[PDB]
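Novice: Starting off with a structure, shown below.
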Amino acid sequence: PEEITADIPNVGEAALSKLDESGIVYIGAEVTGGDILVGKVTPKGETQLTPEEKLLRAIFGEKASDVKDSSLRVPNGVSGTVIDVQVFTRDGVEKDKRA
Amino acid sequence: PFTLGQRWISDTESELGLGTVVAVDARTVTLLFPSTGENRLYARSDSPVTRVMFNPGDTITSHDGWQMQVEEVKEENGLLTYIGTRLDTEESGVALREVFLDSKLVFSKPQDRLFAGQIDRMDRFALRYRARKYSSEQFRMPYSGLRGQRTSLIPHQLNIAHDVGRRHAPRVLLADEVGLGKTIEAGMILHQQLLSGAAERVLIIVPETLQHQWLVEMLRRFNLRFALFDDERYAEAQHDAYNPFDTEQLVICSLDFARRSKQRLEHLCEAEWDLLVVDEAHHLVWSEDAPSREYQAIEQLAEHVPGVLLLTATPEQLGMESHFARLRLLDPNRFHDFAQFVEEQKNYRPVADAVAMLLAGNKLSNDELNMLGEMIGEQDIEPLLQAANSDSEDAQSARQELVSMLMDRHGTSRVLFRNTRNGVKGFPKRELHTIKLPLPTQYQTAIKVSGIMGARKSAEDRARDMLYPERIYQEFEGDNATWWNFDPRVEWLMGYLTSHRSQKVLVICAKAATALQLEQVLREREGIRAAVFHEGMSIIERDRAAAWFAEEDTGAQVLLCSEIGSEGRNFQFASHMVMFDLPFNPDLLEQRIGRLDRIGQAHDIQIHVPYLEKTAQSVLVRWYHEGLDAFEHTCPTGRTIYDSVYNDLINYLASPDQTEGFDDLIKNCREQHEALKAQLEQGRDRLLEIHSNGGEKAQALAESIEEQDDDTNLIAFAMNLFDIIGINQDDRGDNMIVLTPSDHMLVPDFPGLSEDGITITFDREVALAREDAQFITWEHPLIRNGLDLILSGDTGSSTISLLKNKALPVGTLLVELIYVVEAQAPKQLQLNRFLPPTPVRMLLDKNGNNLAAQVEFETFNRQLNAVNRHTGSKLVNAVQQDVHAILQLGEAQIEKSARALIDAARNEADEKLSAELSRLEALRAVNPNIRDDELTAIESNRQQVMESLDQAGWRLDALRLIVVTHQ
Amino acid sequence: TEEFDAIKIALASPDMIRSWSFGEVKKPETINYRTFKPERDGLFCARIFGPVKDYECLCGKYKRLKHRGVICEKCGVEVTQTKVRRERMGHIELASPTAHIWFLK
Ligand SMILES: [Zn+2]
């Protein structure tokens, strides 16, 4: 399953600054084209990391599961304020902070 | 034209050798490679396969092992039969069907690849030639091993690395002051010993809590991947080898791990380590009558490893006598009796003092000076001795010659380096700024209740709680109470930041929780960008936060959370810091201020301490500034006075109402401070510090490196190299390139590369600000790796090109010939300082005239262009009879150019190797720490160098054919 | 790009159609809808039409550019640039000779 977490591979902390811990923009934040609208992570499988790389991953905290980002971004050239956010979970899904 | 039985080679993986057509279908052909027995099937179209036929003059070998000489080959029904003279039997007219050729037909010196069909590209030939030139020139650079490390260019560090990294089997004790970079100098010395080839196997023994730190420090700063050996790893390596320590060249392990079993320590002592490094060796207590069971395992190790580096500290204001226990491990025969060392240090102590008076600008009584005169056992001391003291014109140079001679007479300084924070320049000054804020009533009311209810509880815990009001306001105003709304410190912080938006500010607080609350409040009430740096985060995330903080003007304005620190590369661009709180003990206070107070900062430090009126903060500010002078000056008095005052001062913290006796405690603290400072400055072995910091020659080396570090040709060669190999280089823009492999990369795996990519920077300052990037230099493994990959492979060694020039005759022949002069010697000898693989370019004409001295490579290459695969293929064979005659033309001149190069190189070798051997002989006549093994090693190295150089050879590396057309 | 002229049109003979085609598509399946690798034989097939990704075989034994004509022994896909997957045609062997609707209606 893909994840909505705010931990998104190889994004600068600039992009996360406007995101809460759950990974959703704050209500009332002003965004611009290319800004990350919401955080999403694409899963990676059959990583087959080398044993020294696996040891490096444990100390560094690098996630084999991530390495790809499916995060939605504000469309190019549209800029406004986030006035409202809604979250719809199915059965067996934990409620996020925003929820 | 594939037909069963023909011999073909691969243009790229010729390491497979010859192949044989064994099947054919509509689209594909199959080659068997008898070298391995595998078959590879290729599509006929685009035909990346090579016809194997031979010409008159070639020598070939048959499957029965005999060889022969080909003169003519017939072809019938697609098959070749070679006709010629078998040389071992002298039989003429011998036939050999091509199916019976051996596989050991490797990519011969390119005069054979002319008839291989499609030839390689011309930009890979360009990369090949440029690569050999740059690698050759860089191997001989004087300061190799001193630019690729991810450190600031601090003179004393580079000096220590230069001195120690070039010794043979170095055995030294690093007793640098705490916080100066002991592990940094250690890593630099390791980088030198590994890069120079002097060492291949290394063992570092570290306490477990620091093992990961070493793993990251050596990996991120020095590009060295160490293998950590724990019990699990030890077992999995026991399975893979008789000796587990044979599977990896570089090994980290714990000293507690080292002592587990005896068979373990013996396997370790037999693993044939070239170097052993043990940090914090002062934890090894040793008595001559009773050595501890801990010291005994290292004493067993340091005898089985030639070079051994011990990193240690020298605390509690004691002398190097405490160090004897470890010096005994370096040279057990030279240092074998405590008392003699005691006599030496006591009788030199007055001499050291008198020297300190000399260089301090004092006069030295005759009674004093005839004790140094006793030390330097000569007779012409007097004339040079007096000019230095009378302040004549050359009193400076006479002082410098005296100190130079003094260092050679120091009893330990060749084997002991002690840099002090007083003997090293470059540190920024530190100015303090205090701000008195009114303690808000919400805190007074919340704490007085705990005060009343706190009837029976020790003052120690009253002061530990009352230190941080935020976390007692969470018991009476409820947990998570919004204290970040009335606390005046927050308003002061915001006001200062919003009034100084163009300044990066380092803000230190006690606990990570308060740091998260601070980020939230600065954001939701002033929009201040602040990254948190706490212990709970992973290494990559904290690195990400440092990255954000490093953005010149678009990133985080603020930072920071709890102690953690430990970030080797520092915030050299940040010069203003605010202490949102103050720590309890002075060691954490001075280390926190240390994180920034480093050599290489932008400007002086401004320290701002906003503290609440009438609380423990108000006490501690007064204690630290007026009493210890710990903010504006760095003298390490804090711990002693802190221990001598602890129990008294606690009462002054837990109850700031009792004011009498405080101001006298402060004067007592300042008195102790002055006494400790005086005793320490009068205990300074300023000679040892001058020998340690390297002086003016070391600062000159450091600035030569600071100027070599602006090499733009490096970046321009790098881009070409990678792009040719097929590595996508996305330019993020802020001096950071992101390298990612590509679908068209040229090698199965790149050793360092991963599909997710790596970020690099060529600027040392960006690297010091962005530890997530690889600091690329000529000595960086990525470049050395690609270099070995290209110069070992055969791509870029052969191509053809046409030239359209009206100012030349039609059909003229120019031949670019790149010979390579090489020596065969073990890398341990470090022959590459004097003769790396060296290119010899020659631009021959139809008459064998060399133009290379007149015709530079680039200018000639610019106006040249390549051909198409097919026409060019046999266009090469159009001059097969000519080029063969062109080669011998240069054959007679290459030996002249070679003998010039060899003679000059052997000359440079004998001068420097005799000058260093002479210096070492002078030292043995002047210093007792030089071992016989050392001098024997240098003599044998000189002899072996002259011998291996006397047998150096040449070889044809590259060959480009040029034919002028006007079509 | 060649310098050409005269575009010629005529009936395709079955041997010419066999000439253009690189392989037979035996089963109508295309992809596993679960793992998006193409079918071993199908309307999207790496061994017939070309490698999905530039210069790397399906099973992943050979991925480097050094190899440009090799055809992986496990997966019969040749290693070349994925652009070729744009030009390679396949063919189907019909059991019953079938009429061309254009030339009839
Ligand atoms: Zn495959």
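So for chain B, numbering is Swiss-Prot's, and the shown residues are 2-968, in order.
For all residues, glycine too, the Cβ spot is worked out from N, Cα and C.
According to Swiss-Prot, the record shows the following:
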type	residues	note
DOMAIN	B:164-334	domain 'Helicase ATP-binding'
BINDING	B:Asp177, B:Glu178, B:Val179, B:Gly180, B:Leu181, B:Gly182, B:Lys183, B:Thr184	ATP binding site
MUTAGEN	B:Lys183 to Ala	Loss of function. Still interacts with RNAP
DOMAIN	B:490-662	domain 'Helicase C-terminal'
Novice: Which of these recorded positions, B:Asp177, B:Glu178, B:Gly180, B:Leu181, B:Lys183, B:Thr184, are close to chain C by Cβ (under 8 Å)?
Specialist: none
Novice: Inside 8 A of the center formed by the CB atoms of B:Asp177, B:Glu178, B:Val179, B:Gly180, B:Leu181, B:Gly182, B:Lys183, B:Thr184, which other residues of the chain have their CB, for the recorded ATP site?
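Specialist: In sequence order, the nearby non-listed residues are B:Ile185.
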Novice: Within its own chain, what residues at least 6 apart in sequence put their Cβ under 8 Å from the Cβ of B:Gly182 (ATP binding site), listed in sequence order?
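Specialist: Once residues fewer than 6 apart are set aside, B:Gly182 (ATP binding site) is near B:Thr152, B:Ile155, B:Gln158.
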Novice: Express the distance between the Cα positions of B:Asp177 (ATP binding site) and B:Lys183 (mutagenesis position) as a whole number of Å.
Specialist: 6
Novice: Identify, in sequence order, the residues in the chain of B:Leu181 (ATP binding site) that are 6 or more apart from it along the sequence and have a CB within less than 8 Å of its CB; answer 'none' if there are none.
Specialist: B:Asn420, B:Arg422, B:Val425
Novice: Do any residues at least six apart in sequence from B:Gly180 (ATP binding site), in the same chain, have a Cβ closer than 8 Å to its Cβ, and if so which, in order?
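Specialist: When sequence neighbours closer than 6 are ignored, B:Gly180 (ATP binding site) has B:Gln592, B:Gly595 within Cβ distance under 8 Å.
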Novice: Fewest other Cβ atoms within 10 Å: which of the binding-site residues B:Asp177, B:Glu178 wins that one? Let me know.
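Specialist: Each of the binding-site residues B:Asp177, B:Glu178 was scored; lowest Cβ tally within 10 Å is B:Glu178.
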Novice: Please work out the number of neighbouring Cβ atoms within 10 Å of the Cβ of B:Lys183 (mutagenesis position), leaving out its own Cβ.
Specialist: 21
Novice: In sequence order, which same-chain residues at least six apart have a C-beta under 8 angstroms from B:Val179 (ATP binding site)?
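Specialist: B:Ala314, B:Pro316 - these are the non-local Cβ neighbours of B:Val179 (ATP binding site), listed in sequence order.
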Novice: Three states by DSSP: which one describes B:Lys183 (mutagenesis position)?
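Specialist: In the DSSP reduction, B:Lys183 (mutagenesis position) maps to helix.
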